[PDB]
Structures are given as C-alpha cells and as structure tokens.
Amino acid sequence: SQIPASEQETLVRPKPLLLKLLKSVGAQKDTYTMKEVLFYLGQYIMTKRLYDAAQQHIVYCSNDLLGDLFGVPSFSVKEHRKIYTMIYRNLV
Amino acid sequence: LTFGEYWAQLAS
Ligand SMILES: *CCCn1cc(CN(C)C(=O)c2cc(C3=C(c4cc(C(=O)N(C)Cc5cn(CC*)nn5)sc4C)CCC3)c(C)s2)nn1
C-alpha cells in the first residue's frame, strides 16, 4: 500500500504514550506532521534495533512499548497504510 | 534494502 503526498503533511497530536516514544529519540513538541512522527518512529526502530537483520523491512515489536502501541507483534515497513492506521489509532 | 531505505519510502 501507498499514501498520497498530501496525507504526509497532516498535523497530528500523538497520545502521551506515543509522545513518550517520540521523546526518547529527541522529539520535544506535542504536534507534528505525519512525516515528522514517521521520522522519529524510524529513529526509534533503528536505535532499539527492532528490525530484522536479514530482511530489513520486517520490524519486531512483541516485547517493546511500540508493540503495545501498535497492538501487533511485528509488521512490515512495506505496509504503508497499516502503519499510518496504527499511528492514527494513537492520536489525541 | 537497508531499513532506512524502506523507511524513507514510507515517510515520502
Ligand atoms: C534508512 C537508512 C539509514 N539512513 C540513511 C541516511 C542518509 N541520509 C538521508 C543522509 O544524508 C543523512 C542522515 C543523517 C542523519 C539523520 C537523518 C535520517 C534521515 C532519513 O531520511 N531517514 C532515516 C529515513 C526517513 C525519512 N523519513 C521521513 C518520513 N523518516 N525516516 S534524513 C537525516 C538528516 C538522523 C541522524 C543523522 C545525516 C546527518 S546526513 N540516513 N539514515
């Protein structure tokens, strides 16, 4: 799946728990573009080494706060719409 | 690809 360009610019307010994750990788504000949320989420996945070393599009979050936020043990980075939905489910 | 390359496709 793929996201139209205009949706990447959508201004969102992450819930406290998602904000905590983002803050851990440097984010200091309360309102972000979806693009910005995705940047910090990427940084968080990289720092915590949650992606598979062989197929680097698979992310393992079963034993992490990311997994509790997304309600999935794993996901593929290729599922753009599923990822956007998981972020929209954690706004305020 | 590297995780970064896949992730960059998702952000843009
Ligand atoms: C994903 C593979 C790892 N990777 C490759 C690059 C190369 N790049 C874009 C650069 O020229 C520099 C990176 C840094 C640093 C950071 C940084 C990361 C950026 C990026 O675009 N990433 C990780 C992909 C992405 C895009 N989005 C938007 C939705 N989210 N994630 S751009 C950038 C600046 C962060 C630490 C250092 C440079 C300094 S030059 N970067 N990472």
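Note that chain A carries Swiss-Prot numbering, so the residues on display, from first to last, are 17-108.
Going by what the header records, the deposited coordinates were determined by X-ray crystallography, 1.6 Å.
Note that Cβ sites are derived from N, Cα and C of the backbone, with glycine treated the same way.
Under its mutagenesis entries, Swiss-Prot includes A:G58 to A with the note: No effect on its ability to induce apoptosis. Taking the Cβ of A:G58 (mutagenesis position) as centre and 10 Å as the limit, one finds 20 other Cβ atoms among all the protein chains shown. In the three-state DSSP scheme, A:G58 (mutagenesis position) is classed as helix.
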